[PDB]
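Enquirer: Have a look at this one before I ask anything.
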Amino acid sequence: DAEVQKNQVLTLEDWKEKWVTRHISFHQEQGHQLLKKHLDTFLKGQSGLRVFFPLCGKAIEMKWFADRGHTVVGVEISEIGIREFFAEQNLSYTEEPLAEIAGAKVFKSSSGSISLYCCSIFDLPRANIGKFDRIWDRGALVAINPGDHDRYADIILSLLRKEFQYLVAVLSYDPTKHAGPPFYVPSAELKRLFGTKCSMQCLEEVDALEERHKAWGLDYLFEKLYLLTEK
Ligand SMILES: Nc1ncnc2c1ncn2[C@@H]1O[C@H](CSCC[C@H](N)C(=O)O)[C@@H](O)[C@H]1O
């Protein structure tokens, strides 16, 4: 089952086109769901955290963290999605080109609490963005092409400070029922990618089977939230 979607891809241009065409869906209404349920364990009572959001889209959580005094950085290939974030969140921003990455740009809120890099996550190393106390990964790992898991994991690990908390959600479903994204990422895969370098705790497993998965054609859907910290 783990290899069923192994050769399935969406390309960077495919993702940009989903945004252009409005063929992208955001079923996230109050933010996420198990978002706030575990925010306290994630923050571990600290202030002024530097928090990275891979494949951030226009995630409202980025504004929640910024509102609370944390420094937020996101990466998102779609310029359209990034601009929608600032619009939806009613925030002004600047645009600057990225020297190290052809055609790339960074969009930053006017007082700097949110910086959204418009480029591929795989190009981020060249942008010299430093490291992070926290990484928030909802939808990102499960959006990555299965073939690119190791490349993604390596980048994630390279962006972590020595002490960190990395919150990552994965989805369990029958991979023969649905060609991703989101892709099927079993616990075994999360372990393969991060277990050498991170301690792993399952915080919660919930039954996520609902409405729109009627045309997805799924008999079951579980989402598991994991908290990864230094070994
Ligand atoms: N390699 C890549 N680098 C940067 N962004 C990517 C990417 N591959 C996909 N994306 C973007 O990643 C997002 C994946 S969908 C998840 C969006 C967000 N994490 C949320 O839950 O709200 C899309 O907005 C897509 O345009």
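Here chain A follows Swiss-Prot for its numbers: 10-240, in order, are the residues you see.
Each residue, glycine too, has its Cβ placed from N, Cα and C.
So Swiss-Prot lists the following for this protein:
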BINDING   24-35, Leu64, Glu85, 129-130, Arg147  S-adenosyl-L-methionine binding site
BINDING   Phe35  substrate binding site
VARIANT   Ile69 to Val  In strain: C57BL/6J
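Map the listed features onto the structure and describe their local environment.
Expert: Just so you know, the Cβ of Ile33 (S-adenosyl-L-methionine binding site) picks up 15 other Cβ atoms within 10 Å once every protein chain is counted. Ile33 (S-adenosyl-L-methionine binding site) falls within neither a helix nor a strand when secondary structure is assigned with DSSP, and so counts as coil.
In sequence order, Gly66, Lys67 are the residues near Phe35 (substrate binding site), counting only same-chain partners six or more apart with C-beta under 8 A.
Following the DSSP three-state reduction, the secondary structure of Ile69 (variant position) is coil.
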Enquirer: What is the separation, in Å, between the Cα atoms of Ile33 (S-adenosyl-L-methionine binding site) and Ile69 (variant position)?
Expert: 16
Enquirer: Sort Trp24 (S-adenosyl-L-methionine binding site) into helix, strand or coil using the DSSP assignment.
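Expert: Looking at the DSSP assignment, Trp24 (S-adenosyl-L-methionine binding site) belongs to a helix.
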Enquirer: State which of the following recorded positions has the fewest other Cβ atoms within 10 Å around its Cβ: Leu64, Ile69, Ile130.
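Expert: It is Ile69 that, of the recorded positions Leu64, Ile69, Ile130, has the fewest other Cβ atoms within 10 Å.
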Enquirer: Roughly how many angstrom lie between the C-alpha atoms of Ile130 (S-adenosyl-L-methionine binding site) and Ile69 (variant position)?
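Expert: So the Cα of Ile69 (variant position) lies 19 Å away from that of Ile130 (S-adenosyl-L-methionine binding site).
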